[PDB]
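Structure first, then comments.
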Amino acid sequence: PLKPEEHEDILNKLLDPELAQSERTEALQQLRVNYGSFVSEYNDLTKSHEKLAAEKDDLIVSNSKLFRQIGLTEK
Amino acid sequence: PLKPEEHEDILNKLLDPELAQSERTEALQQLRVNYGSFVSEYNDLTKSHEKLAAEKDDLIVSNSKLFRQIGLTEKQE
């Protein structure tokens, strides 16, 4: 999304009560779109992270089960 | 962290040029604090995600060997 500095530039621009209403509505739009994407990209990462966590769990549990089983057969 | 609706509420308040300066200043501060807090949570999530992806890759390597090991033996059986 927007780099923190780029976000900062918009906030400083919106601080001026004298900014043309056109630019005000525009800048405010950038913030709206940006946040939209950001929350989207975040929700997805969260889901992608939960899937990996679940897979890692299955992998580690069977890594242990497999290790143990092999030691009963010989080792 | 701000819910999209809570954030939109702030953006709407900021649209009005007649808003008192103290209000405008305060709202913008809220957006800054919220954005910095959002970027941090995102950066942290990205790191643990990368760590998880790496661990998963290593566990697959490991399980690949254990499964094949279990296989050769039951094939010698």
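In chain B, numbers come from Swiss-Prot; the residues present are 2-78, in order.
So how was this one determined? The header says X-ray crystallography, 2.2 Å.
Note: Cβ is positioned from N, Cα and C throughout, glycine not excepted.
While the structure shown retains the original residue, Swiss-Prot records the mutagenesis experiment B:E56 to K with this note: Forms procapsids which have incorporated the connector. Defective in producing infectious virions. Counting only same-chain residues six or more apart in sequence, none has a Cβ lying under 8 angstroms from the Cβ of B:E56 (mutagenesis position). In the three-state DSSP reading, B:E56 (mutagenesis position) counts as helix.
Mutagenesis annotation in Swiss-Prot: B:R69 to E, described as Fails to incorporate the connector. Defective in producing infectious virions; the structure shown retains the original residue. Mapped onto three states, the DSSP output places B:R69 (mutagenesis position) in helix.
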- Query: Tell me, how many other CB atoms lie within 10 A of the CB of B:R69 (mutagenesis position), whichever protein chain they belong to?
  - Reply: 10
